[PDB]
Amino acid sequence: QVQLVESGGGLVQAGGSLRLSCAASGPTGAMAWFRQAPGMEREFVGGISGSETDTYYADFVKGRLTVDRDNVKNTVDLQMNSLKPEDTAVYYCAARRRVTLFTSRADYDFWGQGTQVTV
Amino acid sequence: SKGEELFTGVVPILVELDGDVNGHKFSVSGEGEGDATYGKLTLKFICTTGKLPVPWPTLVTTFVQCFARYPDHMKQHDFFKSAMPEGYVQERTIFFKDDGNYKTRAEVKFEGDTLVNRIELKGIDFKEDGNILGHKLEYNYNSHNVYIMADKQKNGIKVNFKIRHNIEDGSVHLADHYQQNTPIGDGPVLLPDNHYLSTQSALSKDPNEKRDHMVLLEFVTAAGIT
Ligand code: NA
Ligand code: NA
Ligand code: NA
Ligand code: NA
Ligand code: NA
Ligand code: NA
Ligand code: NA
C-alpha cells in the first residue's frame, strides 16, 4: 500500500496560475495528475515515468503546464498557467508501482483523494 | 530444475526497445506478465517518443519465448528456461518480402523478480511508400509455427519462421525471420531436439490510452516431439 497526499489548488479566475503538489508515503514508479470535471470522466493531464526519462502531457495541456518530480522527497508537482474555466475540475494525484508512464486510469495503483480547482 | 522453477507462476515482464528504421529514431516501453504454465503472455507497449514510425504488428516478434508452455515430456527441450536466470541473447534479422529488413539484438534475463527484454533494432532499405513505412498493414496478427533446432557449436539454438502480415488491400506481406539464441551465463543449458512452438497472438487497443500503443496477447505451446 502507498498513500498520496495532495495539497494546493483552490479558487482562481481565468488567466491566473495555480500549483498542485503530491507527496507519496513511499517511493513509487510513474506519477501523474488526472482531472475529473464535474460529471465527466477522469482524464490524464501530465506525468513523469519512474525513471524521469519520459514526460508526457495531454493534448489540451499544450505547453501550459509543467510537471516535475522528486524521487528523494517522493513528490510530484504540477504548475498550471493561463488557466481557463474549462480547467475547473477535481484534480487527482496518481502513481504506479511500476515505471512506465501509461495514461489510462486503470493502469494506476494509488490515488489521492481529489483536490478542487475552480477557475 | 532451477531455470524452470522460476516460471511456475506469474512473472512480471518489462520490455524496452530503442529503434532506428531508415534514420527515423524511436523508443518503446512495455510491461505485463507471463505465465508459462498456460503458455500465456500479456503486454501493453507505448511509444515514448511520439508516433511509432512503423506499424505496430511488425514489432510483435521483437517485443520472450521462455514463457512458452513446454509439455512435461518435452521439458528437456526448453532451452529458453534452462538459460535462466542468467538469460540469453536473442538476435534476429527480419526480411520483409521486397522491402527492408530489421536487425535486432536483445538480452532476455531476470532483473530481480522481473523478466526483462531489452532490445536494439535497426531497420534499413525500406521503401518510404511500401507496406511498412506507408502503414498499409492491418492491425491484427495470425498464427505461426516457430521452428527450433540446436546449434551445438554456438551452445544455443537456431530459430526460423515466416510471419504473414495481412495488408489493407487483401494481400499478405511475408516477414522472414532468422533467429539465434545464445546463453549469457556460462552454466549448462538444454540443447533441444528439433521441434517447434505453436504461437498465436491478438492485438487490441486500450480505449483510455492516449499515447501510441499496442496491447498484445500471445499463446505459445511447444510441440513436435512425441
Ligand atoms: Na492546468
Ligand atoms: Na482506464
Ligand atoms: Na486505477
Ligand atoms: Na499499427
Ligand atoms: Na518484430
Ligand atoms: Na528484406
Ligand atoms: Na493467416
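In order, the residues displayed for chain B correspond to 2-64, 68-230 in Swiss-Prot numbering, which applies throughout.
Header entry for method reads X-ray crystallography, 2.0 Å.
Every residue, even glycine, has its Cβ placed from backbone N, Cα and C.
Cβ neighbours of B:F64 (mutagenesis position) (same chain, under 8 Å, six or more residues apart in sequence): B:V16, B:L18, B:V29, B:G31, B:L44, B:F46, B:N121, B:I123, B:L220. Taken residue by residue with DSSP, B:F64 (mutagenesis position) is part of neither helix nor strand, so it is coil. Under the heading of mutagenesis, Swiss-Prot lists B:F64 to M and annotates it as follows: In RSGFP4; increases fluorescence and shifts the major exitation peak to 489-490 nm; when associated with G-65 and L-69.
According to Swiss-Prot, the mutagenesis experiment B:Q69 to M carries this note: In Citrinine; leads to excitation and emission peaks of 516 and 529 nm, respectively; when associated with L-68; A-72 and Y-203.
For B:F99 (mutagenesis position), applying a Cβ distance below 8 Å and a minimum sequence separation of six or more within one chain yields B:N105, B:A179, B:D180, B:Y182. What Swiss-Prot notes for the published mutagenesis of B:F99 to S is this: In alphaGFP/cycle 3 GFP; improves folding at 37 degrees Celsius, reduces aggregation at high concentrations, and increases the diffusibility of the protein inside cells; when associated with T-153 and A-163.
Note on B:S147 (mutagenesis position): other Cβ atoms within 10 Å of its Cβ, all shown chains, come to 10. DSSP classifies B:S147 (mutagenesis position) as coil under the three-state reduction. While the structure shown retains the original residue, Swiss-Prot records the mutagenesis experiment B:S147 to P with this note: Increases fluorescence at warmer temperatures such as 37 degrees Celsius.
For B:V193 (mutagenesis position), the Cβ neighbour count at a 10 Å cut-off comes to 23, with all displayed protein chains included. In the three-state DSSP assignment, the secondary structure recorded for B:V193 (mutagenesis position) is coil. Under mutagenesis, Swiss-Prot gives B:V193 to A with this note: In mut1.5; shifts fluorescence lifetime from 3.03 to 2.72 ns; when associated with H-145.
Same-chain residues at least 6 positions away in sequence with a Cβ under 8 Å from that of B:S202 (mutagenesis position) are, in sequence order, B:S147, B:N149, B:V224, B:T225, B:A226, B:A227. Quoted from Swiss-Prot for the published mutagenesis B:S202 to F: In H9; increases fluorescence at 395 nm excitation; when associated with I-203.
Record note (Swiss-Prot) on the mutagenesis of B:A206 to K: Abolishes the tendency to dimerize and leads to monomeric fluorescent proteins. Secondary structure at B:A206 (mutagenesis position), taken from DSSP and collapsed to helix, strand or coil, is strand. Listed in sequence order, B:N144, B:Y145, B:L220, B:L221 are the same-chain residues six or more apart from B:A206 (mutagenesis position) with CB atoms under 8 A from its CB.
With respect to their backbone Cα atoms, B:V193 (mutagenesis position) and B:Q69 (mutagenesis position) stand 15 Å from each other. Ligand 6 lies under 6 Å from the Cβ of the following mutagenesis positions, listed in sequence order from B:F64, B:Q69, B:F99, B:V193, B:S202, B:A206: B:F99. B:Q69 (mutagenesis position) is surrounded by 26 other CB atoms, counting those within 10 A of its CB over all protein chains shown.
According to DSSP, B:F99 (mutagenesis position) sits within a strand segment.
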